[PDB]
Number of protein chains: 2
Amino acid sequence: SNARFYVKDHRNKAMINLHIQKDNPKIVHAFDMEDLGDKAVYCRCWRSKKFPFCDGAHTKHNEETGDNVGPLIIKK
Amino acid sequence: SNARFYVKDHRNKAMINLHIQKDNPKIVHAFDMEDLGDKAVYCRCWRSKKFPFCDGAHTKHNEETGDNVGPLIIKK
Ligand code: FES
Ligand code: FES
Ligand SMILES: [Cl-]
Ligand SMILES: [Cl-]
């Protein structure tokens, strides 16, 4: 292996969110359980066109970057 | 401005999650509302020592990377 090709362990510099609500300095969503339906599927990858809800965009992120992120599900 | 210093718009290559459950190919958490307390604060930045719960680690991520991510709150 040629070590000159490898980026050694380092403190992350890359953003997670690239586009969503970029005039908001810290994006938080807060929901009351009363308002939720039977199931809500929330995005944790910041790629969904339906953010804060998951639309399956994580599958593209994971395949493209080698990551393993997925949504948070709250069900009733 | 010296344009030679600027990385032009491009499709993301960087991972979001760097360390959590890396033997899991797609990390999903699912909770029943019945089991939730008055308030649950869920991490969307993949930096929390208490993942899937938010412990405020997002503030370090945001300051270090210039990002603007934050948690998802479900309250009852
Ligand atoms: S689209 Fe982001 S977690 Fe599914
Ligand atoms: S620690 Fe990740 S969103 Fe707060
Ligand atoms: Cl996936
Ligand atoms: Cl912050």
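Residue numbering: from 1, along the chain as shown.
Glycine is treated like the rest: Cβ placed from N, Cα and C.
For the mutagenesis of A:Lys26 to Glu (Swiss-Prot position 55), Swiss-Prot gives this note: Slighly reduces the transfer rate of the [2Fe-2S] cluster. The structure shown keeps the original residue. Positions annotated as active site, schiff-base intermediate with pyridoxal 5'-phosphate by Swiss-Prot: A:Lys26. Here Swiss-Prot notes a mutagenesis experiment, A:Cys43 to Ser (Swiss-Prot position 72), with the remark: Abolishes absorption in the 300-500 nm range. According to Swiss-Prot, the feature [2Fe-2S] cluster binding site maps to A:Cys43, A:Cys45, A:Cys54, A:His58. Among the mutagenesis results in Swiss-Prot, A:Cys45 to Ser (Swiss-Prot position 74) has the note: Abolishes absorption in the 300-500 nm range. The residue drawn here is the original one. Looking at Swiss-Prot, the entry for mutagenesis of A:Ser48 to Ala (Swiss-Prot position 77) says: Fully incorporates the [2Fe-2S] cluster upon in vitro reconstitution. Slightly affects neutral pH dependence of the midpoint redox potential of the [2Fe-2S] cluster. Here the residue is the original one, while Swiss-Prot reports the published mutagenesis A:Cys54 to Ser (Swiss-Prot position 83) with the comment Abolishes absorption in the 300-500 nm range. One mutagenesis experiment catalogued in Swiss-Prot, A:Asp55 to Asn (Swiss-Prot position 84), is accompanied by this note: Fully incorporates the [2Fe-2S] cluster upon in vitro reconstitution. Does not affect absorption in the 300-500 nm range. Slightly affects neutral pH dependence of the midpoint redox potential of the [2Fe-2S] cluster.
For A:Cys43 (mutagenesis position), the same-chain residues lying six or more positions away in sequence with a CB closer than 8 A to its CB are A:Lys50, A:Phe51, A:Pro52, A:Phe53, A:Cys54, A:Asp55, A:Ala57, A:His58, A:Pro71. Closeness to chain B is evaluated for the mutagenesis positions A:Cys45, A:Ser48, A:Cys54, A:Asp55 by Cβ distance, with values under 8 Å counted; counted residues in sequence order are A:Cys45. The [2Fe-2S] cluster site is set by A:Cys43, A:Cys45, A:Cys54, A:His58; from the centre of their CB atoms, other residues of the chain with a CB within 8 Å are A:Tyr42, A:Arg44, A:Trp46, A:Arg47, A:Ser48, A:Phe51, A:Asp55, A:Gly56, A:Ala57, A:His61, A:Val69, A:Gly70, A:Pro71. Around the Cβ of A:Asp55 (mutagenesis position), a 10 Å sphere holds 13 further Cβ atoms from the protein chains shown. When each of the mutagenesis positions A:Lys26, A:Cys45, A:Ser48, A:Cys54 is scored by how many other Cβ atoms sit within 10 Å of its Cβ, A:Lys26 comes out lowest.
A:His58 ([2Fe-2S] cluster binding site) is surrounded by 24 other CB atoms, counting those within 10 A of its CB over all protein chains shown. A:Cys54, A:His58 are the recorded positions among A:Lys26, A:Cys54, A:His58 whose C-beta comes within less than 6 Å of an atom of ligand 1, given in sequence order.
Mapped onto three states, the DSSP output places A:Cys54 (mutagenesis position) in coil. Among the mutagenesis positions listed (A:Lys26, A:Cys43, A:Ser48), A:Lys26 have a CB atom closer than 6 Å to some atom of ligand 4, in sequence order.
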